[PDB]
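Q: Let me begin by handing over the structure; questions about it come next.
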Amino acid sequence: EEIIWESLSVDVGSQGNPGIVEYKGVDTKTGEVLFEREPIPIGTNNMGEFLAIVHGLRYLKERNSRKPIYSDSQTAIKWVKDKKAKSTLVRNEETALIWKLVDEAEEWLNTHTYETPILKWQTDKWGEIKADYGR
RNA sequence: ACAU
DNA sequence: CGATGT
Ligand SMILES: [K+]
Ligand SMILES: [K+]
Ligand SMILES: [Mn+2]
Ligand SMILES: [Mn+2]
Ligand SMILES: [Mn+2]
Ligand SMILES: [Mn+2]
């Protein structure tokens, strides 16, 4: 219905899919960039969307914030709920880094608790999520 | 189909 | 047009 402005919005950006992946989190109200991950040479859109949510969970937990997280990724929201990122990306030498980060994100989810609501950003009604890369 |  | 996912 309405945008919860008191929230964190996250998104992936990429050069190719699979390709170079990065992500960031922004204050939904102001657009202030709160975190940005250094580009990862090969990953998928969904792996990056997943890492962005998990990073958001960790960022908010560390700061004792109860804000929700918005993501525009149906897939990544489900992977976080399941604590399991069901990516199809080949596990090989060139994908080792993204897969390490994904495995470590799952590991964090499996060893920590959170109440953070993870909400679908309704692009069809609200436009692009505020963390979008404009590309 | 829906979401990226 | 191609891709990643449920
Ligand atoms: K989108
Ligand atoms: K498809
Ligand atoms: Mn997105
Ligand atoms: Mn794993
Ligand atoms: Mn985007
Ligand atoms: Mn885009």
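The numbering of chain A matches Swiss-Prot: 61-195, in order.
Per the header: X-ray crystallography, 1.4 Å.
Any Cβ shown, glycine's included, is placed from N, Cα and C.
What Swiss-Prot shows for this protein is this:
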| type | residues | note |
| --- | --- | --- |
| BINDING | A:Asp71, A:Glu109, A:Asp132 | Mg(2+) 2 binding site |
| BINDING | A:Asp71, A:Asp192 | Mg(2+) 1 binding site |
| MUTAGEN | A:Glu109 to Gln | Loss of activity |
| MUTAGEN | A:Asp132 to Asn | Loss of activity |
| MUTAGEN | A:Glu188 to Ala | Strongly reduces activity |
| MUTAGEN | A:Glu188 to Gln | No effect |
| MUTAGEN | A:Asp192 to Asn | Strongly reduced activity with manganese. Loss of activity with magnesium |
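What's the neighbourhood like for each of these?
A: The Cβ of A:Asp71 (Mg(2+) 2 binding site) lies under 8 Å from the Cβ of A:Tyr83, A:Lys84, A:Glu109, A:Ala112, A:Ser131, A:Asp132, A:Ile189, A:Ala191, A:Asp192, A:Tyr193, each on the same chain and at least six residues away in sequence.
In the three-state DSSP classification, A:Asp71 (Mg(2+) 2 binding site) falls within a strand.
Cβ neighbour count for A:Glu109 (mutagenesis position): 24 (other Cβ atoms within 10 Å of its Cβ, all protein chains included).
Within 10 Å of the Cβ of A:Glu188 (mutagenesis position) there are 12 other Cβ atoms, across all protein chains.
Secondary structure from DSSP puts A:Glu188 (mutagenesis position) in coil.
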Q: What recorded positions among A:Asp71, A:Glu109, A:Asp192 have a C-beta sitting less than 6 Å from any atom of ligand 1?
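A: Not one meets the Cβ criterion.
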Q: Among the mutagenesis positions A:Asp132, A:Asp192, which residue has the largest number of other Cβ atoms within 10 Å of its own Cβ?
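A: Neighbour-count leader: A:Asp132.
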Q: Beyond the listed site residues A:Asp71, A:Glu109, A:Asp132, identify every same-chain residue whose Cβ lies within 8 Å of the center of their Cβ atoms for the Mg(2+) 2 site.
A: A:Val70, A:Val72, A:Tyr83, A:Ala112, A:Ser131, A:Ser133, A:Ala136, A:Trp181, A:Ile189, A:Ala191, A:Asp192
Q: Can you see whether DSSP assigns A:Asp132 (mutagenesis position) to helix, strand or coil?
A: coil
